[PDB]
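Report on the following structure.
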Amino acid sequence: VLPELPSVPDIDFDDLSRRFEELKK
Amino acid sequence: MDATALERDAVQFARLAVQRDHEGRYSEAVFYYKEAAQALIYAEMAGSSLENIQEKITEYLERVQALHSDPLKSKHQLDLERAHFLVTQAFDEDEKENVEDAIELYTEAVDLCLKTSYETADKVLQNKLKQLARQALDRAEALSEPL
């Protein structure tokens, strides 16, 4: 008898962060 | 080869496909699902009296499409390019000491970064978006209320 199937189945932030880092100074 | 021999092969193929399907061995289960359907297709050509045959063909072939597994990545690539663009513009007004526009541009970047991070389950993307939002909010507040 034939069985059935189972129920079962960017950018670079870093240069931004670097520029943010220099800005806190 | 008559329907009776084809139906029996179809039962051994599908039984093996479903147990590989159970084992997550999805790529060999596709092969045996495809063998199962093909045995049934020949069986219907040979005059099969099996009453749910067309259904079971369609079941197995659909399971191959389900196991085979986009435009959302396209959308998120553009969203990130925009956030990067907005922050870049804000960087421009920041260095020119156009304080008010720099604040507006930093906070529009914030909204875009938080909003995009509700559109994804990738926790690494979520944190990168929230870190850029956090950083831009920090700088906007620094321009808005110098201590």
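Per Swiss-Prot, chain A residues shown: 322-330, 347-362, in order.
Keep in mind that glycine also has a Cβ here, set from the backbone N, Cα and C atoms.
For the published mutagenesis A:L323 to D, Swiss-Prot gives the following note: Diminishes interaction with VPS4A. Greatly diminishes interaction with VPS4A; when associated with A-353. All chains included, 20 other C-beta atoms sit within 10 angstroms of the C-beta of A:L323 (mutagenesis position).
Among the sequence features in Swiss-Prot, the mutagenesis site A:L326 to D is noted as follows: Diminishes interaction with VPS4A. Greatly diminishes interaction with VPS4A and abolishes interaction with VTA1; when associated with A-353. Greatly diminishes interaction with VPS4A; when associated with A-360. The Cβ of A:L326 (mutagenesis position) lies under 8 Å from no Cβ of any same-chain residue at least six residues away in sequence.
Counting Cβ atoms from all protein chains shown, A:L353 (mutagenesis position) has 20 others lying within 10 Å of its own Cβ. In Swiss-Prot, a mutagenesis experiment is listed as A:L353 to A, annotated with the note Diminishes interaction with VPS4A. Greatly diminishes interaction with VPS4A and abolishes interaction with VTA1; when associated with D-326. Greatly diminishes interaction with VPS4A; when associated with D-323.
Long-range Cβ proximity for A:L360 (mutagenesis position), meaning a same-chain Cβ under 8 A and a gap of 6 or more residues, is found for none. In the three-state DSSP reading, A:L360 (mutagenesis position) counts as helix. In Swiss-Prot, a mutagenesis experiment is listed as A:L360 to A, annotated with the note Diminishes interaction with VPS4A. Greatly diminishes interaction with VPS4A; when associated with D-326.
Counting in whole angstrom, A:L323 (mutagenesis position) lies 59 from A:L353 (mutagenesis position) by their C-alpha atoms. Distance across the unmodelled 16-residue segment, from the CA of A:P330 to the CA of A:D347, is 29 Å in the deposited entry. A:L353 (mutagenesis position) falls within a helix when secondary structure is assigned with DSSP.
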